[PDB]
Amino acid sequence: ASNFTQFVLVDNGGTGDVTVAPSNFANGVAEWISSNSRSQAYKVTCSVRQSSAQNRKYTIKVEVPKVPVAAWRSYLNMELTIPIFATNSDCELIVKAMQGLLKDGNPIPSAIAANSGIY
Amino acid sequence: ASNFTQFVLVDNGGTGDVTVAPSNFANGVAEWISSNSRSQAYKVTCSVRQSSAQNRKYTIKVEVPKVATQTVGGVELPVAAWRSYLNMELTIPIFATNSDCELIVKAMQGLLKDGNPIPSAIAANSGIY
Amino acid sequence: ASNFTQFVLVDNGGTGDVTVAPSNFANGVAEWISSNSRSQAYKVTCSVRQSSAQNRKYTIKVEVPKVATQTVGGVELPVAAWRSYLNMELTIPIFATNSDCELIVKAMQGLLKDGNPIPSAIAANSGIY
Amino acid sequence: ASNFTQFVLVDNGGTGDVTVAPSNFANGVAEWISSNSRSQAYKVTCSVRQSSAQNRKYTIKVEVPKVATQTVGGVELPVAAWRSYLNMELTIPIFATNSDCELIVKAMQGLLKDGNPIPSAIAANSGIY
Amino acid sequence: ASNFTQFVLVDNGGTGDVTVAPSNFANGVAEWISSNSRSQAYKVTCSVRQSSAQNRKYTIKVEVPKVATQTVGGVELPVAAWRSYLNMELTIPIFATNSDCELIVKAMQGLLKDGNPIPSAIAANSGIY
Amino acid sequence: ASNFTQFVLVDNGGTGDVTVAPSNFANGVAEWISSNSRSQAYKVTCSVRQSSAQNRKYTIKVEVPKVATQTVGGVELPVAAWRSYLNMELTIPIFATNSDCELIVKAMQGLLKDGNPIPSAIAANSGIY
Amino acid sequence: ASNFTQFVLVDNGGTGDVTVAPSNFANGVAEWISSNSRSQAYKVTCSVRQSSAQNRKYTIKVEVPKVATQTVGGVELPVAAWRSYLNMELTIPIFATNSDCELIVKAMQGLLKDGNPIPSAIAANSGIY
Amino acid sequence: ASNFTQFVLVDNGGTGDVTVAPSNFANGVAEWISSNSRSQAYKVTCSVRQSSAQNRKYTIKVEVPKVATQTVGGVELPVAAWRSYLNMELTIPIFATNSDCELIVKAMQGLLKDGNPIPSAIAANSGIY
Amino acid sequence: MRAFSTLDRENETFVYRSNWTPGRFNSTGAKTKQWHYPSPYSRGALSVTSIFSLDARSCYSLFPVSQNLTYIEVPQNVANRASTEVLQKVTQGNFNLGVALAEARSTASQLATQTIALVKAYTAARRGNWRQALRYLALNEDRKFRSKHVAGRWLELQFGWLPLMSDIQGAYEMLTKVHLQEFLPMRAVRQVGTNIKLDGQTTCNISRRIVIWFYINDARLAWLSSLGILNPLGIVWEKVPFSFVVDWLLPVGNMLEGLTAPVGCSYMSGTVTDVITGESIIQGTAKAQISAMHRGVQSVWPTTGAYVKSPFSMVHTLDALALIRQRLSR
RNA sequence: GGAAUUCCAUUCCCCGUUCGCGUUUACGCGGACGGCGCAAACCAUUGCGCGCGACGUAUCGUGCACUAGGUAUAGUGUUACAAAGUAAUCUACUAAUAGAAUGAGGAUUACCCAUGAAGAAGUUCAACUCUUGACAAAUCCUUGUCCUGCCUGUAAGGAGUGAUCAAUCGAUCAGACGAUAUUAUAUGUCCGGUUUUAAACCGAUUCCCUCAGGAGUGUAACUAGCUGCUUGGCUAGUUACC
């Protein structure tokens, strides 16, 4: 039973899916790399650090290039501070906020998908 | 008879095999090199030494280049050039039987047999998960 | 009648001949250039002076370039990759008759006639031996 | 394939021709001379030397005596009044091919062909008018 | 064509003739030597230079060794005990006809014909009295 | 023995010979001369001296005038442009017997025998090419 | 007529004579050398000089070597083992007539005639006893 | 042949002549002396040198003494009371023919033939009046 | 080869040649426009020095030599030591160079002299040590810069490195267009000789001189002559980013690996000479001698070929690989 | 001017003999001999003069007179008035107040913080180490100009000639070397005397105790290059300058 496993990153129909695979877990920092050339690969990390006495502070990073070298590359960098008092009924509520934030139709993923700001 | 001979390095099913040819034996370091062709050449070395009073070491180094050219402006300019290496040592005690040296070689041959995880990890640009 | 006229410099048998033309007469230096731009044309000069009290000294120069097209700053401009230079100086005494001047002109024509050892050494890039 | 041979320098159409013969090879200079004394003969010297790492320089000299009122075998003073002098220097870059050097040879032959304005001005003791 | 060929130096009537062979051509000085031993060898050198503006100075050297038998420790090596040095220098003006150069050779040949007073006196270790 | 007699210097085959004659014996120099004026005659000298503790040098000198367009008995200037010069130094060591002094004279005769490359260059105004 | 001629120095029967011959007359020294190797030859000199206001002085020198063979390093050479040196000087005043000079020569020829005590001491390695 | 011979200097009708005889040749100077003592002798010398670059110069010295008998310390010695010294110098250029030298000698004999004014002035102790 | 005379002399000793030489065996060789082929040749001298009388011609029976003085039996411990020690000098790279290679290594030591100059200066621009980047372009360190970005400071020095950009094409193009399209000969020599004693006493000295000429024949040196390089004058340096110096030296990085790798070779031909110099002793005594010679045209060259350690491997070109495989690639 | 007067006047107011010298020799120059009270008046005026602690041996510790003498002799105290005229942006709090490029770095979250590897090396192999006079003017005859009846530690202690020793009638004390050589040779190192008579001389472990303790040990040239020579095949070879 382990979650350092292979997961689908881009749900692109059922044919052109980009399924990313685990690569490295050095220094407590996870790393996923898609199965292609290294310069043309997606990259997902994850790390949890006890920042202070009452916080845990996640770190997720996603790098998406343009497709043998990459012309340019995107960079997601998101953090999540959760206190130690949050129960599992409250930790599932936080992930429901992130899934509801980026659901197809909401204004923030409809502004990223059209090179636009908030109008 | 001498073991410093020619052998095949990449087994591409008969058509396009890369054989390797003995060139040099300077300073105790043996050296092989690939056949005559229109490409960059391979290198295989092998040097044996007595490091400590109870150990013997075998050093093998293999180089694999790739060069890709495009036709831009009526010339053949080299676009991409890189090499991947191989570097292994093998410390063997001097109390090893010849039948115990047959076990070390089969330990390395069974490590890279097709289907085992370590050649499965290299051939897919993945790790062990 | 005038001798400052048009002639053919490189006679490749009717088709593709480089013919040369009068263009300049300033400073006592004649000048012939072909029907090209000033960078890719052949250049032939002529000049006569009384050097000593008893000699007349000519000076004839020929410039033979190799045409090309160079990209400078993203724009292709016609220019010559390399030029070759002829440089002769014919010293004739003032006591020479018109017939003895014809002997010098026949001597230069026989020196460069096809089949002689000197023009055959230049074309095949060999030395005289 | 030796170009250091005998050839005819001045042609008079069969009879009355002057045939020049090889004599000497001092200091990298190959010398021809016709069948006369050393002060009344046609002398040709052709030395090849490379001037830089980019250019080969040919040095050609022709000496032709004045012919009218010649005393055959006699002593004629001053020496500088009875003999004409030609001095050719040719520079060919090292990037030229064999087909490039064939056109440089054709470039000198068309300059001195009888009927062109350069050898028809030397033969009349005149300039370019 | 070349006059730098092999000739015979001492003509002992068909049997035992000393031939001399072309070896080296440094600095414009031609050199013939005999068989390649270089210590017991005959040696003939010829050089030509323009000494003055109106003269030409030929230089001919001949070294005649006297071969012998050296015995050191029972090992027999041939060695030259002593050498004889002929060293002539011929100065011809440039105004000499070729028929006058045939008169200079006949003068040197007749000077040494067997019976004349100079080769008679040398052959008897004497002088002219 | 009396070697200082009359002989024939240039052998023109019966007729036209130039028979040289004894004329002077001052300071031990045996001098032969023909029956002409001093500016136009053949002159042969011969002297013997011991140069060092080991060697003997013979000094033979021959002067041959220019014959083409000669004015017989006339006054001819300049002197150095009408006459040739020979200079020979024969360094023979004192160890050489009579038979070895015969071998040196056969070498000097074989050096100047007709057809050899050294006297064929003198009569043709050439060097060694 | 001349007395600088070939004369016999040793009357040894009719076979073993050593007939000496003139060689050089430099600086007024009449020098005779026999006809063999120079290291194994005889020598006779003579010179006449006005010594003072009323005297003439002759100077005769005679060398007689012993014929041997030097062998150094296996190479044998004809040399002289040792030499005998006669050195005699005659002073004649200028007042002596030709009848007086004959009586001086009769004093020398009677001094060395066989039977007299002085030549019988040299031919026995003796002194005056 | 040789011309350094005996001749008669003073021709007193056969009886009473003075014949003069060759005696010395050293330092390139001929010397004839008569059959007397060295003090009461006649003496004739002759020498030839290349004086300038274009001259040849002769030097002839003749001594004619008056014989006597001087009492020196009571002893009678043959001596000359006074001598007469002829000393002439003849400059002949190198451009002179042998038929031009025989014109010189006929001029020196007609100058001294009997009946001419110059030998009549010496034989009478007079000048030219 | 000690001295020997060929004038046949004859002595006579009271109580018979003293030396002997066969005919001068002259052969000629072929001649093509690139290379001049060798030729067989043989001279020697049987000679009897001291002593009943012997013939100097018949003394070939002592010595291991035929009558013509041509064939000489060399020992197999001399022939096999000479063949392997020549052929190991071929692979190990211990040989002499032709004029066409001494001019090719010199113009390939001008790439490596100047690709040290850029790469030590270009990696001084990434690191930010501009005090070291001005030494390598032969500039003055006293210059202070006007721009503050790293790529802006590099374009200010463009008069400094564009001479190095063009002088590398001065060495790159002379290789691929002129020098690598030439004939390129090499020479390797090794001499082996021992001493033998036989009983007829006789002691000889048989030695072999093997000289093998061979030239470069490789498939991947005709491949390096197929390639090109970009013209640095014809590239607008302002628009293209700062990492284009790396993309400009990619054809140079193929050369410095392509030259320094071991090279295949084919041979023209070579000569093999054999020298015997010996004596013999035959109370009747005698001393006979030989000093003989015989060249051969036989080829000592394996059909498997040799992969010669390259002459282009040099002190300079191994430093120019040590920068690109450490700084620009690692 | 005046007074008295005794009133013409005052007073007062060579010769010779003879030896030596010298070639100026029938001459020179020498030498030796010979020749207010008194007083007086002249009279109405003068002078004069318990309760605290400790021990016991009811004991210790702390808070003209007068005194003597007697023979009657001695001592001593413009607001105002009197009045047309003088005198003069966001904040908080609320009816008010104050305050304005990166980091697996942190946050009370549009805020703060900080900076501007190789190695033909080795093992204790996922961990390390090693190595790189003209003239003008007015007012006009006028100017102005030219021992003990001592005591005790009782065989001890304290307190008031001769006599040893000598032996004599004597002394006492009152060249090597298991070095070297070229080998009887250089060498290295450390006149009498007499007698010795072929020579010379004289003339953790031990220990201990009261016992769970202590002690101790690279660059530009310059030659050459010919189907010919070959006594070790050529396809290069030596010189300069850095």
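All residue numbers given for chain C refer to Swiss-Prot; the residues shown span 2-130 in order.
If you check the header, you will see the structure was determined by electron microscopy, 3.6 Å.
Cβ coordinates are placed from backbone N, Cα and C, and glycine is handled just like the others.
Around C:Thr46 (mutagenesis position), a 10 Å sphere centred on its CB holds 19 further CB atoms from the protein chains shown. The annotation that Swiss-Prot gives for the mutagenesis experiment C:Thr46 to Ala reads: Loss of repression of replicase translation. 80% loss of binding to the operator RNA in vivo.
Among the mutagenesis entries in Swiss-Prot is C:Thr60 to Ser, noted as: Loss of repression of replicase. 20% loss of binding to the operator RNA in vivo. Packing around C:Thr60 (mutagenesis position) is summarised by its Cβ count: 17 other Cβ atoms lie within 10 angstroms of its Cβ, all protein chains included.
Other C-beta atoms found within 10 angstroms of the C-beta of C:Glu77 (mutagenesis position) number 10, with every protein chain shown included. In Swiss-Prot, a mutagenesis experiment is listed as C:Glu77 to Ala, annotated with the note No effect on the organization of the T=3 capsid, but with a loss of thermal stability. No effect on infectivity.
In Swiss-Prot, a mutagenesis experiment is listed as C:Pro79 to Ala, annotated with the note No effect on the organization of the T=3 capsid, but with a loss of thermal stability. Complete loss of infectivity. The Cβ of C:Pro79 (mutagenesis position) lies under 8 Å from the Cβ of C:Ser38, C:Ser40, C:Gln41, C:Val68, C:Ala69, C:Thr70, each of which sits 6+ residues away along the same chain. In the three-state DSSP scheme, C:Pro79 (mutagenesis position) falls into the strand class.
Swiss-Prot documents C:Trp83 to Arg as a published mutagenesis change and attaches the note Complete loss of viral assembly.
Cβ neighbour count for C:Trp83 (mutagenesis position) (all protein chains, 10 Å cutoff from its Cβ): 16. Secondary structure at C:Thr46 (mutagenesis position), taken from DSSP and collapsed to helix, strand or coil, is strand. Per Cα geometry, C:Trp83 is the residue among the mutagenesis positions C:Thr46, C:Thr60, C:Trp83 nearest to C:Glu77 (mutagenesis position).
Note: C:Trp83, taken in sequence order from the mutagenesis positions C:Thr60, C:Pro79, C:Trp83, have a C-beta within a distance under 8 Å of a chain D C-beta.
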